[PDB]
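Chemist: This is the structure I have questions about; it appears just below.
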Amino acid sequence: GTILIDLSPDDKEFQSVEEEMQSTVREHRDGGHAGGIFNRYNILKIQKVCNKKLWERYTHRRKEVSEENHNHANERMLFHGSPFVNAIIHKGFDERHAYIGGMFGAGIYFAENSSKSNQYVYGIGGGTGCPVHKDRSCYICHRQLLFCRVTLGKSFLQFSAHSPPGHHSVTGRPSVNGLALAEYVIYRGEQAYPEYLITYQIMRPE
Ligand SMILES: Cc1cc(NCCc2ccc(O)cc2)c2nncn2n1
Ligand SMILES: [Zn+2]
């Protein structure tokens, strides 16, 4: 049921998505170990992801959350990086898209920083890097991220499975690295919708 529609670089929608992508790159404490060394991306394609069934599943859950949270879904747009992107955009997020060993427990993790999600496209910790060159910093091979609609509802704040009782998600608030943005976790696949598929390369800095 999934269809991918390409946005053209002349569309303001393409342009706003690229800017969210470029504007939220930061340096990582691993010096680039997981995701590579880069300050910006070369965006090759932005596709909108259309799947009526996944969308209806997402909106259904969004409404239940909103009614449980003073009519506020607390919907954000956040990045997600995974070797399972192809499964996600055809079948939706599910338990098999859970980072079993994440900091906030087995769930589905998202980030405000595109460069954080970029660390996961090739696996936990960057795995062994691109399949062609086994290079976590590969400037050649094409990568893909999702920019997703995520329902947070009442989110539990954590300064640094199930949500804590009373809550629909966990917000991981950056607590030492002053430049980091927030990271979020949800525990039900229906609370996210993989709205844009972004194909890109990291760029070698000058
Ligand atoms: C911790 C984390 C994991 C992310 N993705 C994990 C994808 C994944 C990779 C391998 C695996 O066995 C399960 C999930 C992620 N994306 N954007 C931000 N994050 N943050
Ligand atoms: Zn490569």
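Chain A is numbered as in Swiss-Prot, which gives 952-1111, 1116-1161 for the residues shown.
Using N, Cα and C of the backbone, Cβ positions are placed for all residues, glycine too.
The Zn(2+) binding site annotation in Swiss-Prot covers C1081, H1084, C1089, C1092 and rests on similarity to another entry. Annotation of the published mutagenesis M1054 to V in Swiss-Prot: Loss of activity; the original residue is retained in the structure shown.
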Chemist: Fewest other CB within 10 angstroms, which one of the binding-site residues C1089, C1092?
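Modeler: Counting other Cβ atoms within 10 Å of each of the binding-site residues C1089, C1092, the minimum falls on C1092.
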Chemist: In whole Å, how far is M1054 (mutagenesis position) from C1089 (Zn(2+) binding site) when you measure between their Cα atoms?
Modeler: 27
Chemist: Determine, for the Zn(2+) site, the additional residues of the same chain whose CB lies within 8 Å of the mean position of the CB atoms of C1081, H1084, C1089, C1092; present them in sequence order.
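Modeler: Counting only non-site residues, the set is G1080, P1082, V1083, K1085, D1086, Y1090, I1091.
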Chemist: As a test of the contact definition, list every same-chain residue at least 6 positions from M1054 (mutagenesis position) whose Cβ is closer than 8 Å to its Cβ.
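Modeler: Spatial neighbours, sequence-distant, of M1054 (mutagenesis position): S1111, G1127.
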Chemist: Among the binding-site residues listed here (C1081, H1084), identify the one with the smallest other-Cβ count within 10 Å.
Modeler: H1084
Chemist: Taking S1111 and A1116 as the residues either side of an unmodelled run of 4, what is the Cα-Cα distance to the nearest Å?
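Modeler: Output for the chain break: 19 Å between Cα atoms.
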